[PDB]
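Everything below concerns the one structure shown next.
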Amino acid sequence: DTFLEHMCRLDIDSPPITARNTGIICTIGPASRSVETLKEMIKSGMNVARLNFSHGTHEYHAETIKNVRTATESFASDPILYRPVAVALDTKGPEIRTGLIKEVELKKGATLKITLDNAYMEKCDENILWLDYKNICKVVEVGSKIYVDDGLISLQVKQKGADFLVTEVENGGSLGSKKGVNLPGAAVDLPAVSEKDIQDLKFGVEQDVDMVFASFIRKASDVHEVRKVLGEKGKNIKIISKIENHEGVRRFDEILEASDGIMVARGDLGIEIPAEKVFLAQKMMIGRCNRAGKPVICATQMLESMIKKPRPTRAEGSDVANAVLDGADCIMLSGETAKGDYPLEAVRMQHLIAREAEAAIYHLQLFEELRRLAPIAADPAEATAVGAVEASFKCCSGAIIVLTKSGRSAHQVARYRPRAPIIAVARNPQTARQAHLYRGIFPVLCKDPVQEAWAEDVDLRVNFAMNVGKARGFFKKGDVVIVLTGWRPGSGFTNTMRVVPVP
Amino acid sequence: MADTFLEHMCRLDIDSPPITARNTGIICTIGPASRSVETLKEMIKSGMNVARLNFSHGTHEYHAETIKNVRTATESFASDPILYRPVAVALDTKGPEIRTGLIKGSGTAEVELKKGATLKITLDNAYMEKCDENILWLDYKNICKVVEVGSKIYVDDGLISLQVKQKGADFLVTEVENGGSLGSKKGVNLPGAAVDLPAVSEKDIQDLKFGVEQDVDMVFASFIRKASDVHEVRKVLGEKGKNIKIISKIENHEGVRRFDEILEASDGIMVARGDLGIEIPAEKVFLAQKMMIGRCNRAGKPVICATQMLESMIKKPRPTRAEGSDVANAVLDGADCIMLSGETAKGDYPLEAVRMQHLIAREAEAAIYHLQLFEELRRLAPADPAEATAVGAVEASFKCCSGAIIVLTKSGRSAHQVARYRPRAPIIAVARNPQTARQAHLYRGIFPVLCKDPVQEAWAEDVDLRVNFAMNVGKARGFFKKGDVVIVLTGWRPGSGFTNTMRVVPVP
Amino acid sequence: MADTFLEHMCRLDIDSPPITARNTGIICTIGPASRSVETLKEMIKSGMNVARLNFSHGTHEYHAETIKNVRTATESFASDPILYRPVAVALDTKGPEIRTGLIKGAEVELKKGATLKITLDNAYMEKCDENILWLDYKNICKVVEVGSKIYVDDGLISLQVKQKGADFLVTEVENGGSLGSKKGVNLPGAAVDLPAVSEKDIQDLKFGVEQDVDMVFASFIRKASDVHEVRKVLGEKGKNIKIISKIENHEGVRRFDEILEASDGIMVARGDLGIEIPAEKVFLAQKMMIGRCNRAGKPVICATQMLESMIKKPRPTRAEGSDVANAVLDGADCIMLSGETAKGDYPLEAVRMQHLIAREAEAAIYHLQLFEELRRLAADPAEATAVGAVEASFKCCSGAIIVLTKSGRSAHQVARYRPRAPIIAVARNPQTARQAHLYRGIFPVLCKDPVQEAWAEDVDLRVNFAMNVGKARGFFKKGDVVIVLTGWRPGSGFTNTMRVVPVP
Amino acid sequence: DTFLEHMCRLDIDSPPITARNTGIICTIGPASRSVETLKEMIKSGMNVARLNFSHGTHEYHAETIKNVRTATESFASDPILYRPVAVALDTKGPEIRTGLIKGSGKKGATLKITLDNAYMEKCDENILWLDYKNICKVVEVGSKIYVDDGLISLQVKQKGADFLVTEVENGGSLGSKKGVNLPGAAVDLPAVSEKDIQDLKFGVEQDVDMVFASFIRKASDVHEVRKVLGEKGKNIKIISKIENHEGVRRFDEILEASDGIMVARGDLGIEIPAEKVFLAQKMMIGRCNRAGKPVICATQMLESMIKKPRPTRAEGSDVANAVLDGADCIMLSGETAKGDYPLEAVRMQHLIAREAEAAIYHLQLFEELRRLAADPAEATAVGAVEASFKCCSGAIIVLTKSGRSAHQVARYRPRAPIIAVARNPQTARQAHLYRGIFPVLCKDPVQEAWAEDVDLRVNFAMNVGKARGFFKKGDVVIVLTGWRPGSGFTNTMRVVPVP
Ligand SMILES: N[C@@H](Cc1ccccc1)C(=O)O
Ligand SMILES: N[C@@H](Cc1ccccc1)C(=O)O
Ligand SMILES: [K+]
Ligand SMILES: [K+]
Ligand SMILES: [K+]
Ligand SMILES: [K+]
């Protein structure tokens, strides 16, 4: 009844009892591409496979996607135990790159002039450096820092020109070729969708991906440019906006209102804004996502140590758990599953931490705040969704069963953070897969034929859900579940709630 | 102020500075980087509240002089009592440590232990100064009696790990699991070994008697596993040391299993996260930390988070994003104090580490929803006159948007009682006793000030003078200004009584 | 909508019409003044929900005709089913009454200090004056002793026994007043122990079964076993008739819990309680019994000393208005009118005044607190949906909760939790339609339409019926929202289906 | 707990456990004005003596006041047991009277209202006079006119220069010089009559505690009374009587102007439909409780007890409901002034109001009154009441100068009694206007040292509470005092064990 008493009763020497409710997203690459590893990653709890289009060809990604689907459909022969697995396309997005040295040393002792003049784009050195961002000179000033190679080189602009910068180095070191630059000042005006991104996104539509992780989102109009490129054929593809610099954090509200969800890229924010502040930015963006009922993913610097070790550090378990407790919907693994020595061990550990963290979630408190921050009255569907969550607490329910076309009704229930799992029963395979983005939704794909009597159809899907719930040990005979259904086909939105005994 | 925890998170702004003070204590380990009068002065100005001496190293003479330097730097500010910050001295015991020997030769300094290599562990004294890739001496004579084939051995705060492949009479052959650079005299952990070293050794008796002799404010008692360990320390401190606070360090699994009895015997707790990471997996340590902070917050006993704080700042002038987040989350869990180790003791940026610890603790204060902490700490309490007065002072602090709660205190008890309930407003604890002003730093939200003026014959005039002093301090630290309200807590009439007196006074 | 009760009292305006429906039921006693088809029609129009027949007086033949007149008057509205108002019939039992006889040949005044003789001799039974009094309790001489006390005319007169005489009793008039023919008599401190169910009550209860009454008001209930005797007499044929136990004495109050748990509901008879319980206490018994009834979700009727001035006057006193309003504010489901409608000169006027007061009192009910408290003093699938439906009626500022019910249980379950919004209960069973008037906030409507083949179709027709009733009654208009509760399948046990439906 | 569980737990066979916390005001007249009866009414719980200046000469009222003070001071020898007793002056106020001669004079009839001063003492069931000049200027077609105690209703058809044309609506006998009420009508009569001015100045000279100002219709009537009481009478409490529709309409500005309010239900019931007065009563008590101003319920309380030694069920229920509505005080009129059972009427008022206390859910009142920090004063008051609940204290002890501190605590409606220790006798008397204040008069000399003077007054309250059965040794009380001699408010809170 008190958060403090929940913390006081935490017991490291008893196994975690509540289900993992947060999604696991795994970057698939060389170490994890193979069908056999992919099957093991699915059984160990991967919900979403991420393809990082910063590297690899279309051919290479097509085969990864084929292995992901082969590994996923290997479990299809049991509809009660089959777990849907979503496919995520993560774009390269806009970059600023230095181009070719003829590496070199660097210290303040010599000033570094930055030039954009294409006749210098292969003769980079400690005296003159080339940059591929033609419009740099408009968006920087004489106070502004310039980070080179993932923040290990910092500069400080002293003379701004029309098409040149005079800097002087801080935090010097070993500058090499084609290194990534960051401008903490920000308001960079690079397109939003690079030439490669438009091809990549078209391939995404053809490969039938469930969602896009759109890199370097700075404003609402970037999200709407990705939407427009995905076009009419891609309109049901979820757009997750990646927040990676200071301007994204500052314009968070317009990006959130434009997006299907959000990814917080902590390592990227680590470069752009001070370390004493990134934790506030993460707690802020997760809170605003929770309030809006929109999925938020925490990404980068999760279990990096597990690229080379089979167990993570104390600090990594704490950072991952504290992301769950901030209210993240999903946690994403990068190199730990893409290229590291322990891909399967990485998935298993992400699972153990997210599950252990559930002990420290106080569900009723999240609900009471989230219910009080809802509109004054809202539509019918909202009143019903909140009513189903309220009922779930007051009957100590095993689950909330939601029959959904698009997932919207399941999504509405999830925003309110019931303790009870949301078993989202869907015939649409894409909405089954997209559902993994949301804390506390367990999607199941009903393949049964559409009955002709609607009340018979509903009864079959609910029976399906009852069977899934029993097999997963969410509940058993004598328990009560909430059920949310539409009324007759002919009406709009799931506006119908029953409290039903588990037969 | 915001009605929900959620709305409080939603309003966090990285672009606007903090509007709360830094309410958590900063404990800094003093070592070769930091023990100069010059450095200590800067460190006090930048937020250091407690100076920690690590008696794992150094002579009594070395530490006498560090203490001397701490007090010289501290009293250099005594000239203006409105600006004087009390600074406590903590003595951190060796305890039952295992240490490796000295690296041989003159042409390595450190050796590289590599994945899969064989390493022999010897107790043969002929090797205590000839350690290398192949032979490692350590100083725990009965190691071969408490270890088995398969047993894990951890060296240098967990950075190197070994597994015992063969056992001998007076040696162990081991396989390097986790490689690393092994230097001289590193710390060794034997998870699930029944290490038979005593809680209080003869050296620990001598260290604790020297703390009493040097008038230290608090003892950080290393490797506490049970209450009789705490009792043993309290007995060595004896009658002369009866006002010295004992902070029990939880460093292992047994310390966590027997936590309640350790808490009940202790004045406070230090959570050693790194050391817990050796006997306890990563998917479980965050839970240990949250449980022990919560139980401490519930008992009203000070709790310090230590180890693995800003260790990157040993070599760099700025921390990582992960360290900021980890320190912030220890504040948000309800830690009273944060302790720095090598970052201040021996590193290249001791002053930049104190400043960064202050910056992070101050930013973290913006994510604390004080009202919820208070309402929960109020509910979970049973109810003497002193306690209802303190809860009333805290409730009033919130209702009045108080700039502070001024507490006139002899022992510190009344200031501690108020701090237990986690007001938003700073607690200015006005003490005439220099030891209670120093010890007050163990508690979240207490800003101790030492009143140096003599006692007036007239009680009510003595109270106004002391309250006038607090109001000058609060004005100068920018806690409040003319036209704000403060809560004042005092006794009624001279003579040891209940601090039962609450007033709401407008700030002139 | 007020954050606090206090604000809610502060915002009361005497000058602005009422913005809520009249939610409490009106029970009217039908007698010579109110018997006629014509009056009954007018009383139904002015808000009479229940017709009470007092079997303390009259023949089975006489009451047969009153019931016929009520049903004629009621069935005259049937032709528009949107406007038809169910009207229940109640049978109020004699029970173990003690009554004085007839004045000799005019009335007599009993003046303080005087002697008054009570005689067993049936000679004087139609000869009662200032000096001698007959009463109809044959054992009166055997059940009192010198010092014993005796009350008359309901109240107002008090007598102390000075001499006992085998077939006579000599008393002294402690309290005076006028003395009427056939008046009521009380004997506190004497084991009267006349049965709760006499031979005449048996006959009257069997008659009520025959005449298809909706409910029985059982007089002088003192314990659980008295209720079970009434229940037995109604037997199998009368099993769906609602028993309302009248609490009329100190034993009823002391044994309240076992009576409540044995009964379908409770009638608080304030005047009768006033006789053995002092004035400093009766308001506490009234408030306790209404509270416990609200707690148990059982109907509670407040009766006696309501609008008794309106027997002789076209208007009530301010004290009467305040006393009725406070019974409503206490949480009464129904208000009963007695002599005001039975025999007085202003039957229609007393019905209209009862509607005005009850409607104006609704302004001062703090619904949000009642629901929060009844919710906190409560889960079952049945209970969760009902509570959910009331919670949604607040959140959506709904115009009504529409409930499809067979027996009425689902409607009663919603009513226990006390929504602001009216409950339109749609029945096909005319008895459940009638019985639903015992519950605060239920507006019952009778669906005449035949059952549709397809279950979902039939549900949507009934809902659209309630939708049309609500609109005609001004509860809601197009594009307001309402809550709807149904069963799931044709035979689905539990009305467990909740929707929030726009008003078309 | 819930309010519902509170009603459910009520038990009529359980003796009342808690003290009566509402004030009792008794009208003193021929049946009650002897020193002997006054002594008994004070022992039985009378807190305020009301003098009705509608009748009696100044000589008569001066002797009643003298007897009230003789009776009160007869208990002065034991300061632990002495109950302060307040004196209230209740003004005649502006009336409208008919004016006839001879013995006396039933629907229809057609009555004509002449103002023509011809018919001063010559009127009948055709022509009726009255002394209100402007009656024809503030009335229209449809207007009601009541005569006697609303016994007879008229209906104005036609309106002219100096006359009216009406229709008898209710029938009865028409006596001489009988009161006249104008429903929904904005009467422009002077607010303070020439008798009221005399009567108010007599009140100042007699050192009365409070005035009950009759027929208050607007803020400016309250200001007019305040100006007559003047500087000499500035410390006299003005209670505005709400007796008609305009008073109800313009309540917010009358309350802001006034020290407190009297709801005159019987007079409201003439000016206003009977089925609306309970709303008016509940509204004004709620608004008074919100402003922290005393509210008194008056008229139609225990009227049966004029002739009978016990009240009716209806009367018991109407008094109890006035207490449960949030009334600070209940007033008796004829029951104590002129009827046959004046002592019994006081005792029954105590019993009813004490039994009603069982039905008050204290924490709810407080929690709502807190929700609806002005200054350090308000912060100390709220925190005192909070502490009284947490520590389950037997009292809140307030060392009061003006009594403002005590009144500030009483607003938030603690369960625990407020023992208001006053050295100022008028402060002790005026405190009775507030629910839940038990005022005590300290008669000890001021001690040289402020801290010893405080300890003395607290020890005095501690002995009072022990005697009264409020608490016993080892209980806890909340103590509010000033800080230092002459501080502007009771700003200092202690939780102190009862020794
Ligand atoms: N969506 C994830 C997480 C989850 C588990 C259990 C319940 C709800 C959600 C899954 O399907 O496995
Ligand atoms: N003021 C009244 C009422 C009261 C009694 C007891 C306690 C509180 C108030 C009195 O002193 O009698
Ligand atoms: K990418
Ligand atoms: K140490
Ligand atoms: K009867
Ligand atoms: K008067």
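Residues displayed in chain A correspond, in order, to Swiss-Prot positions 24-125, 131-531.
The backbone N, Cα and C atoms fix where each Cβ goes, and this holds for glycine too.
The L-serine binding site annotation in Swiss-Prot covers A:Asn70, A:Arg106, A:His464 and is backed by experimental evidence. If you look up Swiss-Prot, you'll see A:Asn75, A:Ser77, A:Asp113, A:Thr114 marked as K(+) binding site, on the strength of experimental evidence. Swiss-Prot lists A:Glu272, A:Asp296 with the feature Mg(2+) binding site. Per Swiss-Prot, mutagenesis A:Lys367 to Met is noted as: Abolishes both pyruvate kinase and protein kinase activities. Quoted from Swiss-Prot, the note on the mutagenesis of A:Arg399 to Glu is: Impaired homotetramerization, leading to homodimerization and subsequent activation of the protein kinase activity. For the mutagenesis result A:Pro403 to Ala, the note given in Swiss-Prot is Significant reduction in hydroxylation and in PKM-mediated transcriptional activity of HIF1A; when associated with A-408. According to Swiss-Prot, the experimentally introduced change A:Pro408 to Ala is described as follows: Significant reduction in hydroxylation and in PKM-mediated transcriptional activity of HIF1A; when associated with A-403. Annotation source Swiss-Prot lists beta-D-fructose 1,6-bisphosphate binding site at A:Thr432, A:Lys433, A:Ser434, A:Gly435, A:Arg436, A:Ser437, A:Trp482, A:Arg489, A:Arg516, A:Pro517, A:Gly518, A:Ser519, A:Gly520, A:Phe521. Swiss-Prot gives this note for the published mutagenesis A:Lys433 to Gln: Mimics acetylation, promoting homodimerization and activation of the protein kinase activity. For the mutagenesis experiment A:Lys433 to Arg, the note given by Swiss-Prot reads: Abolished acetylation by EP300. Abolished deacetylation by SIRT6. Under its mutagenesis annotations, Swiss-Prot gives A:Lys433 to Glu the following note: Abolished interaction with phosphorylated CTNNB1. Impaired phosphorylation of histone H3. One mutagenesis experiment catalogued in Swiss-Prot, A:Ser437 to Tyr, is accompanied by this note: Unable to bind FBP but still activated by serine.
Where Swiss-Prot records a feature, it is marked here on the structure.
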residue: A:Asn70; record: L-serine binding site; DSSP class: coil
residue: A:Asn75; record: K(+) binding site; DSSP class: strand
residue: A:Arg106; record: L-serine binding site; DSSP class: coil
residue: A:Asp113; record: K(+) binding site; DSSP class: strand
residue: A:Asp296; record: Mg(2+) binding site; DSSP class: helix
residue: A:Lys367; record: mutagenesis position; DSSP class: coil
residue: A:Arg436; record: beta-D-fructose 1,6-bisphosphate binding site; DSSP class: helix
residue: A:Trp482; record: beta-D-fructose 1,6-bisphosphate binding site; DSSP class: helix
Cα distance (Å, whole number) from A:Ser437 (mutagenesis position) to A:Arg516 (beta-D-fructose 1,6-bisphosphate binding site): 16
Packing count at A:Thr432 (beta-D-fructose 1,6-bisphosphate binding site) (other Cβ atoms within 10 Å of its Cβ): 27
Site diameter for L-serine, Å, by largest Cα distance between A:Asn70, A:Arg106, A:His464: 10
Cα-nearest neighbour of A:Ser437 (mutagenesis position) within the listed binding-site residues, A:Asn70, A:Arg106, A:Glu272, A:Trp482, A:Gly520: A:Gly520
Å between Cα atoms of A:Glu131 and A:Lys125 (gap: 5 unmodelled residues): 8
Cβ-centroid neighbours of K(+) site A:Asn75, A:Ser77, A:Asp113, A:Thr114, 8 Å, sequence order: A:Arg73, A:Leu74, A:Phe76, A:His78, A:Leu112, A:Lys115, A:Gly116, A:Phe241, A:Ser243
C-beta crowding around A:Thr114 (K(+) binding site), within 10 angstroms: 25
Residues from the recorded positions A:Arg106, A:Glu272, A:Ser437, A:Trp482 that lie close to chain C, Cβ under 8 Å, in sequence order: A:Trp482
Euclidean distance between Cα atoms of A:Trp482 (beta-D-fructose 1,6-bisphosphate binding site) and A:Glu272 (Mg(2+) binding site), Å: 47
Cβ neighbour count within 10 Å of A:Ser77 (K(+) binding site): 12
Under 8 Å by Cβ from A:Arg436 (beta-D-fructose 1,6-bisphosphate binding site), counting only residues of that chain that are 6 or more apart: A:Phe521, A:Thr522
Those residues of the chain, 6+ apart, with a Cβ under 8 Å from that of A:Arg399 (mutagenesis position): A:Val414, A:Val417, A:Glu418, A:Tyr444
Rounded to the nearest Å - Cα separation of A:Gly520 (beta-D-fructose 1,6-bisphosphate binding site) and A:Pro408 (mutagenesis position): 10
Recorded positions: A:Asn70, A:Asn75, A:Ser434, A:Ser437 - member with fewest neighbouring CB atoms within 10 Å: A:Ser434
Cα separation, A:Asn75 (K(+) binding site) to A:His464 (L-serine binding site) (Å, whole number): 19
For A:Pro403 (mutagenesis position), the three-state class that DSSP assigns: coil
Top Cα neighbour of A:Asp113 (K(+) binding site) in the set of binding-site residues A:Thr432, A:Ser434, A:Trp482: A:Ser434
Shell of the L-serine site beyond A:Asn70, A:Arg106, A:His464, same chain only (C-beta within 8 angstroms of their C-beta centre): A:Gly46, A:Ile47, A:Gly68, A:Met69, A:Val71, A:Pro107, A:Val108, A:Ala109, A:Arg461, A:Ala463, A:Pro471
In the chain carrying A:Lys433 (mutagenesis position), residues 6 or more apart in sequence that have Cβ under 8 angstroms from it: A:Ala454, A:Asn456, A:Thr459
For beta-D-fructose 1,6-bisphosphate: widest Cα to Cα gap among A:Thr432, A:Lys433, A:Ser434, A:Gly435, A:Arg436, A:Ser437, A:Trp482, A:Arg489, A:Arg516, A:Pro517, A:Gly518, A:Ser519, A:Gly520, A:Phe521 in Å: 20
